[PDB]
Amino acid sequence: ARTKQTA
Amino acid sequence: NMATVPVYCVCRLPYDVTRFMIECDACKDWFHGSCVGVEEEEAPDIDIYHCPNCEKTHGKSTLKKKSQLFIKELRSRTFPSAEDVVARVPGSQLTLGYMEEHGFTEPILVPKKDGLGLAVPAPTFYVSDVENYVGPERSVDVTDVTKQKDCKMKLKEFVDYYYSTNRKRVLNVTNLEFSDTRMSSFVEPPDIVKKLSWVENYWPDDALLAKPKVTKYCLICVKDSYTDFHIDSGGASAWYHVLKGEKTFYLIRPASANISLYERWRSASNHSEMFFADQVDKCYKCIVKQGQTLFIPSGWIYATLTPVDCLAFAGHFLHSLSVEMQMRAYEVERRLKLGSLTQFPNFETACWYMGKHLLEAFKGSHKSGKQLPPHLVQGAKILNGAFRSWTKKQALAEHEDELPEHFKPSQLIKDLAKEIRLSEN
Ligand SMILES: [Zn+2]
Ligand SMILES: [Zn+2]
């Protein structure tokens, strides 16, 4: 699905 | 000292950029990789993700899936800093009088939105929100940066690419005009833009032709994306505001030699393999950071580099300060006969409406006993010459479709020439 990466 | 902001996940916490999150497909809510026990390395294998509350009734997660040189060449070349030419002006001091004094001949950078009159969403506004308001099913123009080709696709299909990992493609959305969507109510152009805009000032409310849909562009640029050198359609001046991230602008002044080089370069079929900045004398490197607004004058050849994921809002407009340049860039665009995806709709129709206003200004000048400014009179001569070329008996067929209703070009042209002749004395 849709994911939000890190930083 | 507090405020109200959106939250996500079961923990009901605001978005934290340092934590991995995955969106449940059922409830469309984002959940931390820690809260729901889904590690970041596990994310690619998940096709459909359902959060545990949704998994009870909507079914278990379908965890069964079953160029660089052009950027390097851009960063290799040394460019003068934009501080030399690009002026920094506070929004409160960027008025119509300031434009008249300086003539809007070089780009303006406004570090803070304060005073601009600009209306944009808060930085807690994400690409997921853009999909909801613009519309998940809306077809949008996506640019394959590596291949330098444009392809239409569903917005939900692109935003699926945006919210993924290991993006094998460099896709950008730089042509998304949302003035016809729910998001149109969230973005309003700066007050300086509305005052200068020809369509904002001189386009009738009863006009049967739709206004140029160039006012509320939205840009979603991925990390390490590239937009090649170009001139905005019709020499339209542009304003760019970076909501999130940052974007680097490479600005070239529309000198006579530079514009000729651009047209010869842009017309060449291999223009995607020729770095245009190496053909010009001075190309300025402007870094527009988060929350900053960049105003680009008419005819400037500019290219943008996006180092990080960036959300920006842009808009094109036409003003009386660069009538000559706007026509010249339109002539270059007309001769190129490039794709009409980035075009300026009804550019000639706006010119016809401007010419009608100039005739009324000439009539008012006789009544008010005051001389019109020389740049308007010169602009009237430029527009009048364009009117004759557009309505010439040999070339009327092309430009007739952009002729406003109940318009007599012969009467308008003859009246302008006489009034211009009077004002020259
Ligand atoms: Zn959480
Ligand atoms: Zn859910």
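One is the number of the first residue shown, and numbering goes on along the chain from there.
Structure method, as recorded: X-ray crystallography, 3.3 Å.
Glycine residues also receive a Cβ, built from the backbone N, Cα and C atoms like all the rest.
Feature annotations, reproduced from Swiss-Prot:
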- B:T174, B:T227, B:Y240, B:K247, B:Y302, B:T304: 2-oxoglutarate binding site (BINDING)
- B:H230, B:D232, B:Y302: Fe cation binding site (BINDING)
- B:178-334: domain 'JmjC' (DOMAIN)
- B:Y8 to A (Swiss-Prot position 7): Abolishes binding to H3K4me2 and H3K4me3 (MUTAGEN)
- B:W30 to A (Swiss-Prot position 29): Abolishes binding to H3K4me2 and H3K4me3 (MUTAGEN)
- B:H230 to A (Swiss-Prot position 249): Abolishes demethylase activity (MUTAGEN)
- B:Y302 to H (Swiss-Prot position 321): Does not alter iron-binding nor activates histone demethylase activity (MUTAGEN)
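Looking at B:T227 (2-oxoglutarate binding site) and B:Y302 (mutagenesis position), their Cα atoms lie 9 Å from each other. Note: B:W30, taken in sequence order from the recorded positions B:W30, B:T227, B:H230, B:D232, have a C-beta within a distance under 8 Å of a chain A C-beta. Summarising the 2-oxoglutarate site geometry, the residues cited as binding it (B:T174, B:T227, B:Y240, B:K247, B:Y302, B:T304) extend over a maximum Cα to Cα distance of 14 Å. Under the DSSP three-state reduction, B:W30 (mutagenesis position) is assigned to strand. Counting every protein chain shown, the Cβ of B:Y302 (mutagenesis position) has 21 other Cβ atoms within 10 Å. Within 10 Å of the C-beta of B:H230 (mutagenesis position) we count 16 further C-beta atoms, all protein chains included. Distance between Cα atoms for B:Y240 (2-oxoglutarate binding site) and B:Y8 (mutagenesis position): 30 Å, as a whole number.
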